[PDB]
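**Student:** The structure that follows is given in the form of structure tokens.
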Amino acid sequence: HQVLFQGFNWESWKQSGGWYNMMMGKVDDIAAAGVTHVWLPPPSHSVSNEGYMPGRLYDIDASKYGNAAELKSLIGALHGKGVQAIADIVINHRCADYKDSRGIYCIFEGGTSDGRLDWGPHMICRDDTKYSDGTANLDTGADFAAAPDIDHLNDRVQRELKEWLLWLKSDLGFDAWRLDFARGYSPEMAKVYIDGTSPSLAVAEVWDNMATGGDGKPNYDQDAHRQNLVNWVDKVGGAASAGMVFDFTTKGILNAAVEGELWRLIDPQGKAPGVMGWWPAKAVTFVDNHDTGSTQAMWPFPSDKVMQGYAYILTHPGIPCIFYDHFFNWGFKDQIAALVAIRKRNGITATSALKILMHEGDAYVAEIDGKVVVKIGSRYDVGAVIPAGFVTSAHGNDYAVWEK
Ligand SMILES: C=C1O[C@H](O[C@H]2[C@H](O)[C@@H](O)[C@@H](O[C@H]3[C@H](O)[C@@H](O)[C@H](O)O[C@@H]3CO)O[C@@H]2CO)[C@H](O)[C@@H](O)[C@@H]1N[C@H]1C=C(C=O)C(=O)[C@H](O)[C@H]1O
Ligand SMILES: C=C1O[C@H](O[C@H]2[C@H](O)[C@@H](O)[C@H](O)O[C@@H]2CO)[C@H](O)[C@@H](O)[C@@H]1N[C@H]1C=C(C=O)C(=O)[C@H](O)[C@H]1O
Ligand SMILES: C=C1O[C@H](O[C@H]2[C@H](O)[C@@H](O)[C@H](O)O[C@@H]2CO)[C@H](O)[C@@H](O)[C@@H]1N[C@H]1C=C(C=O)C(=O)[C@H](O)[C@H]1O
Ligand SMILES: [Ca+2]
Ligand SMILES: [Ca+2]
Ligand SMILES: [Ca+2]
């Protein structure tokens, strides 16, 4: 059994009294709903308030989310309930605290008394000319424009980041990683850190453009999109690796599908169309996250159909990830908990078998492991499609779930 939970949103750093402190009061509801892993925000000092422009990595006390003692208390509470803690690891880029003689911010400070992470421009990809001194290796991946990109090919960098990562586990108690902007460095570099730190899981955020047509909607065929993600997993180590990816293919397709285009939820081979359909064990599915949803709203799930999104990911193969706001602030807490209970009670896992029974514009009906049937869509009556022996156990706006 495995169900992830994003424990924050874009506005979290603003929480009165501290985000982690408030989260102590949410622990029991999260665990009781069947969540196994909670993804927490970048915990270090950041030039930006949300944490994605990290500087002094060991300086946890400078985080807008709360200090090291407050974070420890939270993870301890999650552990007290059998819930693991995932840390958002932002290492593609980093901000240096001080300017060098060129007037460039490239003198880094790790946050400890000695020199760990006290890097200089030699650790910045030479092709990131805005900050480098031209001496480093070329970036192994994409560049993050607003900050110095790190040369993960550098010996000291790999050594010190790995040391920092092991510390996040030993000192704070973190169990796993969420690899931010994994497009920024090669899967080979991600393998160093994953293999080198033994996280329970390491979910990579590789987010690439999804092909669309003249009308702005994603093409029905998204194989190129999931192939890219599958390729990342293969390169990082495949089945043996703790590495996996967020299923952005499923997110993009589902976004469109629920607007009466449920025929999009099956590929020509009869499989789910997202990463879920090719490598379910490595597909972390979701309805929205802090970028796509929340206040950034980069690619929000149709607001009036969010529960169809959960009825879908919570009953299907792949590892579902619930978003904080959807659980506590949209009034779906009991419905979402009920869906997780059905998943768990039926032994459904990331590798369960999926048999799609109907895939028409306004009606998607699928059967999982021959034990659960789920339906989403504006079409009310799908009774004729329901196999004998099944009876409703959960239902809501345009969705219903059956059990034997
Ligand atoms: C059991 C059904 O559950 C789901 O239907 C929702 C529906 O989408 C909502 O819009 C809402 O409809 C209610 C209206 O709000 C109300 O004004 C009206 O008077 O009554 C309707 C019906 O309650 O609520 C329902 C219930 O949550 C789901 O989308 C739908 O497909 C599903 N029906 C299926 C299950 C059965 C066994 O209980 C069969 O009887 C049906 O044939 C089967 O399609
Ligand atoms: C905020 C995200 O931006 C990028 O994703 C873009 C995709 O590449 C593009 O295909 C799509 O059309 O638009 C996306 C949104 O701009 C990055 O690839 C992605 O990693 C990034 N999300 C994380 C990175 C940050 C910088 O550290 C943060 O601002 C985000 O909050 C992260 O979740
Ligand atoms: C399970 C496999 O998933 C991916 O393969 C997909 C291909 O990339 C895609 O082009 C093809 O059409 O569909 C495939 C999915 O059916 C990975 O590339 C592939 O490596 C992976 N197979 C590995 C995983 C295992 C456990 O799931 C092992 O038993 C296999 O031997 C691995 O090769
Ligand atoms: Ca130092
Ligand atoms: Ca950069
Ligand atoms: Ca990079």
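Per Swiss-Prot, chain A residues shown: 25-428, in order.
Heads up, header says this was done by X-ray crystallography, 2.0 Å.
Cβ atoms are placed via backbone N, Cα and C, with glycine included.
Below are the features I grabbed from Swiss-Prot:
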BINDING   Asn116, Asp163, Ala166, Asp173, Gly208  Ca(2+) 1 binding site
MUTAGEN   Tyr129 to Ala  Reduces affinity for starch granules 3-fold
BINDING   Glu133, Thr136, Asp138, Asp142  Ca(2+) 2 binding site
MUTAGEN   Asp204 to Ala or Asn  Loss of activity
ACT_SITE  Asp204  active site, nucleophile
MUTAGEN   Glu229 to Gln  Loss of activity
ACT_SITE  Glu229  active site, proton donor
MUTAGEN   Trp303 to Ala  Over 10-fold decrease in affinity for starch granules. Abolishes binding of starch granules and reduces activity towards starch granules by 99%; when associated with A-302 and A-404
MUTAGEN   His314 to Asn  10-fold decrease in activity
MUTAGEN   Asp315 to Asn  Loss of activity
MUTAGEN   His419 to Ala  Slightly decreased catalytic activity
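Have a look at these and tell me how they're positioned relative to everything else.
**Tutor:** Mapped onto three states, the DSSP output places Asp163 (Ca(2+) 1 binding site) in coil. Sequence-distant contacts of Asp163 (Ca(2+) 1 binding site), defined by Cβ-Cβ distance under 8 angstroms and a gap of at least six in the same chain, are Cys149, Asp151, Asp152, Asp173, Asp175, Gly208, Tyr209.
A 10 Å cutoff on Cβ-Cβ distances gives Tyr129 (mutagenesis position) a total of 19 other Cβ atoms nearby, all chains included.
Non-local neighbourhood of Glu133 (Ca(2+) 2 binding site): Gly79, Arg80, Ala120, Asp121, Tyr122, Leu141, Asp142, each in the same chain, at least six residues away, with C-beta under 8 Å from its C-beta.
Following the DSSP three-state reduction, the secondary structure of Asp204 (mutagenesis position) is coil. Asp204 (mutagenesis position) counts 20 other C-beta atoms within 10 Å of its own C-beta, drawing on all protein chains shown.
All protein chains included, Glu229 (mutagenesis position) registers 19 other Cβ atoms within 10 Å of its own Cβ.
Residues near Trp303 (mutagenesis position) in space but far in sequence (CB under 8 A, at least 6 apart, same chain), listed by position: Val254, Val257.
When Cβ atoms from all protein chains are considered, those within 10 Å of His314 (mutagenesis position) total 23, not counting its own.
In this structure, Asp315 (mutagenesis position) belongs to neither helix nor strand by DSSP; it is coil. The number of other CB atoms found within 10 A of the CB of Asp315 (mutagenesis position), across every protein chain shown, is 14.
The Cβ of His419 (mutagenesis position) lies under 8 Å from the Cβ of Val425, each on the same chain and at least six residues away in sequence. In this structure, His419 (mutagenesis position) is part of a beta strand by DSSP.
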**Student:** Identify all same-chain residues not among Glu133, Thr136, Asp138, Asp142 whose C-beta atom falls within 8 angstroms of the centroid of the Ca(2+) 2 site's C-beta atoms; report them in sequence order.
**Tutor:** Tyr82, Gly134, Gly135, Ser137, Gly139, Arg140, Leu141
**Student:** Select the closest residue to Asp204 (mutagenesis position) from the following binding-site residues, measuring between CA atoms: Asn116, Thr136, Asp138, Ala166.
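**Tutor:** Closest recorded candidate to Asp204 (mutagenesis position) by Cα: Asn116.
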**Student:** Anything from the recorded positions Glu133, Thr136, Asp138, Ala166, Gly208, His419 with its Cβ under 6 A from ligand 1? List those in sequence order.
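**Tutor:** Correct list: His419.
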**Student:** Between C-alpha atoms, which of these binding-site residues comes nearest to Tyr129 (mutagenesis position): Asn116, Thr136, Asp138, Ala166?
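**Tutor:** That would be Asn116, nearest by Cα distance.
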**Student:** List those of the recorded positions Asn116, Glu133, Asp142, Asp204, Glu229 whose Cβ lies under 6 Å from any atom of ligand 6, in sequence order, or write none if there are none.
**Tutor:** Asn116
**Student:** Per 10 Å Cβ neighbour count, which of the binding-site residues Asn116, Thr136 ranks highest?
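**Tutor:** Within the set of binding-site residues, the most crowded position is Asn116.
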